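One structure is given here, and the rest of the page talks about it.
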Amino acid sequence: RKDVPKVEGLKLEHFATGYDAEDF
Amino acid sequence: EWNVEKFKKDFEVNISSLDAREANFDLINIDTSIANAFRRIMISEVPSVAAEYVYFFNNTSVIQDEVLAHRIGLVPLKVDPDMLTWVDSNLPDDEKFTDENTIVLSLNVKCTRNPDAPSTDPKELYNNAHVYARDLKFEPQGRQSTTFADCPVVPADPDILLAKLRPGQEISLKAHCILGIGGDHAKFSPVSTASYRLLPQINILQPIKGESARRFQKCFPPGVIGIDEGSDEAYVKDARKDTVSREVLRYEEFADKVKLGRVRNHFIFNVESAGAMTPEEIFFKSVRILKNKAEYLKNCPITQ
Amino acid sequence: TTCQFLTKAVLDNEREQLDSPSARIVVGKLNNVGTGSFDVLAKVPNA
Amino acid sequence: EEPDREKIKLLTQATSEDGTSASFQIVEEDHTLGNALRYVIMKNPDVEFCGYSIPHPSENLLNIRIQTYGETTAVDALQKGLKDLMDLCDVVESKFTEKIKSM
Amino acid sequence: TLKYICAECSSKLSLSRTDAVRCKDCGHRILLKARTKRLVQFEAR
Amino acid sequence: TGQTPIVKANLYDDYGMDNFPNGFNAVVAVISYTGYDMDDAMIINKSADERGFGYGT
Amino acid sequence: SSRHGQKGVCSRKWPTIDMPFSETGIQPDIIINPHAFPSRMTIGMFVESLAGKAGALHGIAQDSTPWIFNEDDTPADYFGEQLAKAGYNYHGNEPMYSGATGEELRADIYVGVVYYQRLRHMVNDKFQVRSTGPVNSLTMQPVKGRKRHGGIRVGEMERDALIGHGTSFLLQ
Amino acid sequence: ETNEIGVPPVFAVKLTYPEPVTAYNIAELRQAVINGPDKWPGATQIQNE
Amino acid sequence: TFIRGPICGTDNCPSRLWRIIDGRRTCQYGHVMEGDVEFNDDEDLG
Amino acid sequence: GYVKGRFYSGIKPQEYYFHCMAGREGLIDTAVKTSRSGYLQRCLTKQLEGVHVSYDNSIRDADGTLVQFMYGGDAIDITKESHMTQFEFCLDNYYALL
Amino acid sequence: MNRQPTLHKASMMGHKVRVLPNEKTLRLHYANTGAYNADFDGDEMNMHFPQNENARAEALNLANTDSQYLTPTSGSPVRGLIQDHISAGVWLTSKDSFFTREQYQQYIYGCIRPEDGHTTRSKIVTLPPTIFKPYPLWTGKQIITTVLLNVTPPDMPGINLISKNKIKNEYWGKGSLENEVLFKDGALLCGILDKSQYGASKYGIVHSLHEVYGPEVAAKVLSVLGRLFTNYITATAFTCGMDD
Amino acid sequence: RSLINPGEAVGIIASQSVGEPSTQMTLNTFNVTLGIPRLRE
Amino acid sequence: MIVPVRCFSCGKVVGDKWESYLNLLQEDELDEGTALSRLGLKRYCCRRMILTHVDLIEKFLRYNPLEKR
Ligand SMILES: [Zn+2]
């Protein structure tokens, strides 16, 4: 039996109020 | 014990960022009932200008009349308030809409077939096919010609797709844009989201230097917890960065060595706007409404 | 069977005394249970 | 002129004979004024009891109740908490004006 | 200015007394009524 | 204003159900907060309604 | 209604001013009571809630065909792991604040994105009031009809409830 | 309350009660005639003698 | 709006009258006339 | 028809089919239960329609004919007898019931 | 009021009128949902308005909802709180529930208002806190003592009840006694409150105030608790998740 | 003070105390006549 | 029908981002995740308004009863 596939490339898209992509 | 001069010592504001559209700031050492009162007035009490009455002369499009009216009222207009005054709905319609109250916008669109050769895109194929919100033209009724001549009335987001047409069809309306508050209807609300979050607090109890320090990094947003070595082991750099995911409590390795709590007086407001006003100015206007919400009661007779 | 008991009541020449609560609703009378199981009388002062 | 005479309303059926335990009724208000005003009345050292109440959500009525220990009425305690609610909104307005200058 | 529309050819049409209810271009019997510039008002809500 | 669903079966596309939207996605908070909801009853947001949520003719 | 048989009437339209808000600043469109779920057992709504939230964040759409997930491959551990990658809570929960008092709530609230529906039959044409009006000419009794200002029927069973209370003047 | 019903203002301006006017209810029943059928704490008809 | 029927009593005037709750008719000055019956028989071609 | 699955992890297609069988026999019974006892209660409520407690505490019919001599043999209302044989509760609350 | 199958006489009862603005449906409290056998899913109720003083005095005194507390079938109570009120009493009267002074008086006045006539002493009376020195705090069982000190009359003494709950003593921990409900002089001293106490259940607290104080007090206590656990749920919510 | 009052309709109440708890009493198979088909005998 | 003017839950104006979003997916060949994040949508209440929109007005405009054939 085959697993349900892990969707790939899924990174952070919840930041606090007033933060942006300042996380590298 | 509390004083109005001890509140002035301990209260501090730290403005994190500011923009023409959003404003992130802090309120240190203020009450949750005061900070909630500023939140509500920005949503429900600070007035804005929106289309209230829409007068259709013809609408031969697909979108219904009561639907297309509703989409005009939800358009944010870049009117500065207090250039208008308030309407008065106890006196009839021939007395009610003076030019100190009302801004008149209109729309006149007719769609025709375009002669073009090639499936093809419908803006290279018809004329006036898509009706945008910038087609609401400002008509300066009366003395609005000279006082709205520095700042004409135009939507803050001009590319709002209001309707679509096909040849033969037309939309010919004229709206009356009036001043109101957002507790009446959600269109007069000036703000996208005026809301606070309360300051997170991450209380380490035992030192977690070593291999523990590497995965306790990854239980938080990537700038919150800091590590060097066993020397300068584990601490918070910026607790404001932390989204409260409670991702460290699902691990039995760390479910004892940290208590996630909140700083109950430090608020982190995120005020935005639709585009009529600036978000630092819908906060001055909000802190002054609550002031005047209590001057009106102090200067009032206590009936019965 | 409304018109079989009606036939039996007419052949019998039966006087309905109007005291069951289904009889009083037909004749439009105050029911004889609870608040209708007594009478209220007013003690007037003068002779 | 004409002072507005339907906004604040003292309910005399719940009001003390001394004057120290009263219940007011404000029209067109909600938790916004009521929770903020209750915080400021409760910091008076003479206030014994203070809480607000919205009777039903469908009408916009706010009952607040003040009880004092004596030596101050519920109308003198209401108007200190209306003064300090104004003077608290003038500290928030001043600290936030300076930091816009301080950017 | 009298205006109907035929449901088949979409040719705009007037209809006087003692006429058939037919289009004049096509021979179509169903024939729908247009709308003119006339005032209707809506609270934008 | 119908919407397609985020959470959907694969047969939703094979029967062409995108042509005919049945409903609308909603941010749903499983909470007892107001007191006006027991076993059936629900609480709609007022401002969401004013912005055209579940409107029809 | 949702797609799981969790229908229910709109009991109140509730303003945003006093409806609970999140860390993100999201007032929910629909509050559903948690006391619906223990007897109805619609746990497909508890996994549609945390899979729509993951799909609205990452922009993907998820398959909800039945018998895709195993017992070794629970969807609470699949879509929940997609919430932890975004930076949310793994369990679908979310910190909320009170819109009435302003203080934060006791625990984190289970919020997500569920697909809703609107049933065609409506209460716009259901009811009637009558003080007085037209009658029937044989009986001099109020007429039957929702449109023509008709009367409410006090039938055989409603009559016996008034004899049971002993009130002979409410029956009169 | 538990012993109460919430009556809408659709039903409230229709369902009426023949209150006989006396010396004690005249202060309340003058205002019901002045309010009339429009306002809720009002009347809709007066019955003469 | 005012339909025809009989004349108005109460030494008011001879006039035409006005419905109230669609089955009783009153005059223009408030005064009420006696009980219009509205013959009806209900439903449920067929 | 034994289901070792649960609603948290899902049920297999064989045992999803057996659970649909038990879901329908509870609905056909509601299809045959919409009014079972309508004519039983109607026919009780009309013979016993004028039976009532009299001022001599004898249970009599409307036409005067006696049915019982007391109500249950003690003449106690059902809505009053609840804390009557609760003797410990009434002793804890003697001075309040007094 | 009324419903379509009027199978017994508690499906037709004497409600008082409150006229609510901005509403288009009739609107009913939760304590009546078991008497009419009513679920709020689009059911209609017939409303009858009697037209003289004889029939008014019987919907006030005989057919009213206060005197229909116990059923005539077997004497079981039919009226009580329902779901979010049952599941807030397990949180309010829990032993973890501590309240500061500003929180304590807001929950008393949010349920008991002297203007509408809920008190008996024309002034809201309070209790001393159960923690004095470090930070003064009231307990959640001590709010229930205050709401019974204000709705029960001052001449009679307190309620004395020794009862049980539905929640076993092992769910709370080691050597707890929170299954035993103890009321001494009108003061909840022990045990949380469940469906077994203020629900539609016999020999609890609302069924015992009905016997000692009367049918009028037991209908005020359901109204006060219905407003107490509603404002507590609004301040402190209840939710069911996927981790539950 | 717990006695029945004169004028109580104990006849309607007794009929409502058999009819109304019998609508609950309507279920099918889990020998002897059961339920409403028994109580209709 | 047409894209709603405002988001239902927050209130951001979202009606100006439907023709932008279709050109982000057609010409830039982005996925739906990055194309929503480029348009300044970052609350999941506000993502799904553009993400999950059908736009059936294109199917309704095919039935023009004013234009021949
Ligand atoms: Zn006259």
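We number chain I the same way Swiss-Prot does; the residues here are 3-46, 51-52, in that order.
Quick check of the header: electron microscopy, 3.1 Å.
Every residue, even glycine, has its Cβ placed from backbone N, Cα and C.
The Zn(2+) binding site annotation in Swiss-Prot covers I:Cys10, I:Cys15, I:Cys29, I:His33. Sequence-distant neighbours of I:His33 (mutagenesis position) (same chain, six or more apart, CB under 8 Å from its CB) are I:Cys10, I:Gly11, I:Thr12, I:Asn14, listed in sequence order. DSSP classifies I:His33 (mutagenesis position) as coil under the three-state reduction.
Taking Cβ-Cβ distances under 8 Å and a sequence gap of 6 or more within the same chain, the neighbours of I:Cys29 (mutagenesis position) are I:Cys10, I:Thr12, I:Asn14, I:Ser17, I:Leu19, I:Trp20, I:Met35. Mutagenesis annotation in Swiss-Prot: I:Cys29 to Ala, described as Impaired binding to Pol I; the structure shown retains the original residue.
In Swiss-Prot, a published mutagenesis experiment is listed as I:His33 to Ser, annotated Impaired binding to Pol I.
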**Complete:** Cβ-Cβ distance under 8 Å, sequence separation of 6 or more, same chain as I:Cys15 (Zn(2+) binding site); the residues meeting this, in order, are none
**Asked** Counting across all protein chains shown, how many other Cβ atoms sit within 10 Å of the Cβ of I:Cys10 (Zn(2+) binding site)?
**Response** 19
**Prompt:** Quick one: what's DSSP say for I:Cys15 (Zn(2+) binding site), helix, strand or coil?
**Reply:** coil
**Item:** CB-centroid shell, 8 A cutoff, Zn(2+) site I:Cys10, I:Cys15, I:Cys29, I:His33, site residues removed
**Value:** I:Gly11, I:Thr12, I:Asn14, I:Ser17, I:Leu19, I:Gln30, I:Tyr31
**Request:** Could you check what DSSP calls I:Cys10 (Zn(2+) binding site) once collapsed to helix, strand or coil?
**Result:** coil
